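Notes to accompany the following structure.
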Amino acid sequence: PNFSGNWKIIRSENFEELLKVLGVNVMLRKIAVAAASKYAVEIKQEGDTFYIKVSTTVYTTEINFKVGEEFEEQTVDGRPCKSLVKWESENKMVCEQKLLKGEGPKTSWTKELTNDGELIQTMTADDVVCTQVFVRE
Ligand SMILES: *C/C=C(C)/C=C/C=C(C)/C=C/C1=C(C)CCCC1(C)C
């Protein structure tokens, strides 16, 4: 497939519950959920190599990886982790994360290109899954 594009969020579910599992207190949880309303994802994909830029109104960060090659990024609540992406199917990838320091919930994410031109991203902490849906700008 080709994940490349400028993606704008249209739907986000269970994000507060994910942040709660991660220990974020309620006021900052509500503020974070609001910020996810302007969540934008820019993807450049060349074969198995991905460049991903995640941005909100006031913050931007870049994730760079090749499928099957360990890299370092951060968890959803900002702790540094070692990550490894693999394909699950033609159009879906899954990333497993390992904390560099300390303990914490088991975290992962996925990206999927649907047949209807949507990008579905999920973020997981233990039993709670946040699902977010994007369309091309
Ligand atoms: C492939 C896509 C990835 C790894 C995206 C990761 C996105 C995040 C860790 C987003 C985090 C956010 C917050 C911590 C609060 C504000 C809203 C978000 C969703 C941008």
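The residue numbers of chain A are those assigned by Swiss-Prot, with the residues present covering 2-138 sequentially.
Cβ atoms are placed via backbone N, Cα and C, with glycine included.
In Swiss-Prot, a published mutagenesis experiment is listed as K21 to A, annotated Loss of ligand-induced nuclear import; when associated with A-30 and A-31. Non-local neighbourhood of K21 (mutagenesis position): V27, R30, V129, each in the same chain, at least six residues away, with C-beta under 8 Å from its C-beta.
Listed in Swiss-Prot as a mutagenesis experiment, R30 to A is described as follows: Loss of ligand-induced nuclear import; when associated with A-21 and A-31.
As a published mutagenesis entry, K31 to A appears in Swiss-Prot alongside the note: Loss of ligand-induced nuclear import; when associated with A-21 and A-30. The Cβ of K31 (mutagenesis position) has 13 neighbouring Cβ atoms from other residues within 10 Å, across all protein chains displayed. DSSP assigns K31 (mutagenesis position) to a helical segment in the three-state reduction.
The DSSP secondary structure for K21 (mutagenesis position) is helix. There are 17 other CB atoms within 10 A of the CB of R30 (mutagenesis position), with all protein chains counted.
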